[PDB]
2 protein chains.
Amino acid sequence: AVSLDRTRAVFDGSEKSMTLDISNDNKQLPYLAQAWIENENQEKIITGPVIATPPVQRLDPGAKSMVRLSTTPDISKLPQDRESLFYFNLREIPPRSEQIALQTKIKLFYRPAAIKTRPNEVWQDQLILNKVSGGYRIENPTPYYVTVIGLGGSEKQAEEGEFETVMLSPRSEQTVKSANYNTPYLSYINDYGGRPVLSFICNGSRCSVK
Amino acid sequence: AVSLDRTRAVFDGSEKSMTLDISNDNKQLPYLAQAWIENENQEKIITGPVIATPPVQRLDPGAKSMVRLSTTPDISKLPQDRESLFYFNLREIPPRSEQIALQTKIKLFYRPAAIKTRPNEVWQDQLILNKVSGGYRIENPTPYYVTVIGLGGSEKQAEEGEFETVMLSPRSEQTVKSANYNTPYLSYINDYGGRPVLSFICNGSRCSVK
Ligand SMILES: O=C(O)[C@@H]1CSc2c(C3CC3)c(Cc3cccc4ccccc34)c(CN3CCOCC3)c(=O)n21
Ligand SMILES: O=C(O)[C@@H]1CSc2c(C3CC3)c(Cc3cccc4ccccc34)c(CN3CCOCC3)c(=O)n21
């Protein structure tokens, strides 16, 4: 019944807080919306650096409320030259007229003000594919988390084709499995949940974006 | 330059052959289209049970040809009560005016006439999710290959959310990693490359489609 307004979020480090919209799609019954944060290791954290409030709230049939995320002063102890990962969790509680199942678990990227991004900015095009045996060794030089959900020999394939999603941490690299493609097409997930497609060009084993 | 007309194919076992369209998107240069089949272990097979012809063909600038797939009499030695997997491979060869890179590698499902499917038929809705520690143990009772590319607590999440794609063989089961969702939403790939979404409902640890 209770749902979120997005499948992922980014926290603007230059702000003290932000908000996420929730709703009770059930127009005949009241539900409870429980929310909480977890660190990158998916462990629950009650007092900072990122807070989610209110922990619990009631939403009458068809209600449309929201949950607020804010930071504590300790948020400054996190690196300011790279994104930090957190998880936002939402669980619903039906009428007591009636197991820890969730409504949705989305990633929450803390983006320090230092590396703030301008609207519609692309940085995922800085990924470097390195041909290897069995696939590629993708490199992420950017200070952000880059999630790759597609990789094919053509654009339509990087979208329709099946791929083992992988999330590269800031300034890191990982090796994925793939067939050797003449002109590799990468597909990633942006901040709003979009699936843009990048066209790459190789030169030996090192492939880069056009 | 050379491209395929699909990212996956199904071979109707009740037919002797079928065809796939290829094109040279390059309107200023001639390219060669090389095609071949591989078995489920991705090993090249030259003489059956599934043949791809012609192995090599030329396509002048902007040309639109195609590759034909047919079966040999030995195709009958494959089980007839479940799909068999093959791979179709296409490589392009530019003008000699200028490493085994491919244009695209798609899956090829051999579907025996015995289990032929009627247009727009859905069978993926017969999957059974079994809650386990860390995720679910998906069951595929159908005699077809089922590829799961999404799995979230909501429909929009089963689409926008990141998931480690998995392909369940006919009459088989596999264990995937996932968070415990109140009302699980599964997303799979159909024959035409679509990404339908199935709404599940649980009852303990066993979740089934509505
Ligand atoms: O009754 C229903 O159908 C629902 C489901 S069980 C339940 C409880 C609750 C399990 C019994 C409480 C009682 C309750 C729930 C969460 C936190 C609380 C903190 C302090 C006092 C009461 C709280 C309810 C009333 N809450 C709704 C949220 O705002 C406060 C009043 C409620 O509607 N319901
Ligand atoms: O010239 C170009 O730009 C291209 C790229 S290299 C090449 C070769 C080839 C490497 C030299 C051959 C010669 C060639 C290619 C494949 C199979 C063959 C089988 C028997 C004789 C010739 C064949 C060509 C001519 N083929 C095109 C396909 O239909 C037959 C004629 C060709 O156009 N090209």
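Chain A is numbered as in Swiss-Prot; the shown residues are, in order, 22-119, 125-236.
Method of determination (from the header): X-ray crystallography, 2.6 Å.
Note that Cβ sites are derived from N, Cα and C of the backbone, with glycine treated the same way.
A:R29 (mutagenesis position) counts 20 other C-beta atoms within 10 Å of its own C-beta, drawing on all protein chains shown. Here the residue is the original one, but Swiss-Prot notes a mutagenesis experiment at this spot, A:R29 to A or G: Loss of chaperone activity, no interaction with PapG, no longer suppresses PapA P pilus subunit toxicity.
Counting only same-chain residues at least 6 apart in sequence, those with a Cβ under 8 Å from the Cβ of A:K133 (mutagenesis position) are A:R29, A:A30, A:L106, A:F107, A:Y108, A:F109, A:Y171. In the three-state DSSP classification, A:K133 (mutagenesis position) falls within a strand. The note that Swiss-Prot attaches to the published mutagenesis A:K133 to A is: Loss of chaperone activity, no interaction with PapG.
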### Summary
To the nearest Å, Cα A:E119 and Cα A:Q125, with 5 residues unmodelled between, lie apart by 13
### Query
What three-state secondary structure does DSSP assign to A:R29 (mutagenesis position)?
strand
